[PDB]
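Engineer: Structure provided below as structure tokens; questions to follow.
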Amino acid sequence: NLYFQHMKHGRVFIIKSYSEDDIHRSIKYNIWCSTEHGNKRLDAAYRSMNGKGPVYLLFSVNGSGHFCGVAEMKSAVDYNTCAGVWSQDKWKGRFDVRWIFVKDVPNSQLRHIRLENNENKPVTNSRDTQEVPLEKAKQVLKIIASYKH
Ligand SMILES: C[n+]1cnc2[nH]cnc2c1N
């Protein structure tokens, strides 16, 4: 029921991937990369935190109809790394993550949570690197952590 009850200064972003393979690689090696604008957005959030709070990432594969897990950003963005490590060469850079939950949670469990910073659109209709208001993110994080088959 009650996970994440102690996250006073957290910042939470949506990750939308076109590649489940990339997600599987992210889970295996605890690393991720985003778009150029996505990297810079996540980089600013992580570094402006200065270890004072967690940066959580809510992962969902595009078109899957569910979210697939939760990870915490554990590193700043390194923009000069080996290329071609992901599904496409389009992804440049790298940062560490620590996956906390790896589980499929249907969008029905989350669609009624709406983001006041995204024209009050449901959280399940967000784009890649959309930031979630912390009070709405606590709801999503709790539902994911406590969802069971
Ligand atoms: C690796 N990776 C990172 N960010 C994304 N956004 C959409 N697809 C991706 C992907 N495959």
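Sequential numbering from 1, following the chain as shown.
Note: Cβ is positioned from N, Cα and C throughout, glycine not excepted.
The domain 'YTH' annotation in Swiss-Prot covers 10-144, and the record cites sequence analysis as its basis. Quoting Swiss-Prot on the mutagenesis of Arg11 to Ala (Swiss-Prot position 411): Slightly decreased binding to RNAs. Swiss-Prot gives this note for the published mutagenesis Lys16 to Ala (Swiss-Prot position 416): Decreased binding to RNAs. The annotation RNA binding site is assigned in Swiss-Prot to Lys16, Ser17, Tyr18, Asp22, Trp32, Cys33, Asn62, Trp86, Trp91 on the grounds of experimental evidence. A mutagenesis experiment is reported in Swiss-Prot for this position, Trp32 to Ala (Swiss-Prot position 432), and the note states: Reduced binding to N6-methyladenosine (m6A)-containing RNAs. Reduced ability to undergo liquid-liquid phase separation. Reduced binding to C5-methylcytosine (m5C)-containing RNAs. Looking at Swiss-Prot, the entry for mutagenesis of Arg41 to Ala (Swiss-Prot position 441) says: Slightly decreased binding to RNAs. Experimental mutagenesis is annotated in Swiss-Prot for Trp91 to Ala (Swiss-Prot position 491), with the remark: Reduced binding to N6-methyladenosine (m6A)-containing RNAs. Swiss-Prot documents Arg127 to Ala (Swiss-Prot position 527) as a published mutagenesis change and attaches the note Decreased binding to RNAs.
Show me how these features fit into the structure around them.
Structural biologist: For the domain 'YTH' (10-144), the number of residues in each DSSP class (helix H, G, I; strand E, B; coil) is 41 helix, 44 strand, 50 coil.
Residues within less than 8 Å, Cβ to Cβ, of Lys16 (mutagenesis position) and separated from it by at least 6 positions along the same chain comprise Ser60, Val61, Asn62, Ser126, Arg127, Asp128.
Of all Cβ atoms in the shown protein chains, 30 besides its own fall within 10 Å of the Cβ of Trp32 (mutagenesis position).
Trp91 (mutagenesis position) has a Cβ environment of 21 other Cβ atoms inside 10 Å.
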Engineer: Enumerate same-chain residues with a sequence separation of six or more from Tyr18 (RNA binding site) and a Cβ-Cβ distance below 8 A; give 'none' if the list is empty.
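Structural biologist: Once residues fewer than 6 apart are set aside, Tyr18 (RNA binding site) is near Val61, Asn62, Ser87.
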Engineer: Among the mutagenesis positions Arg11, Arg41, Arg127, which residue has the largest number of other Cβ atoms within 10 Å of its own Cβ?
Structural biologist: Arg11
Engineer: Give the subset of the recorded positions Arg11, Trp32, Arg41, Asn62, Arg127 lying near ligand 1, defined as CB under 6 A from any of its atoms.
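Structural biologist: Near the molecule: none at all.
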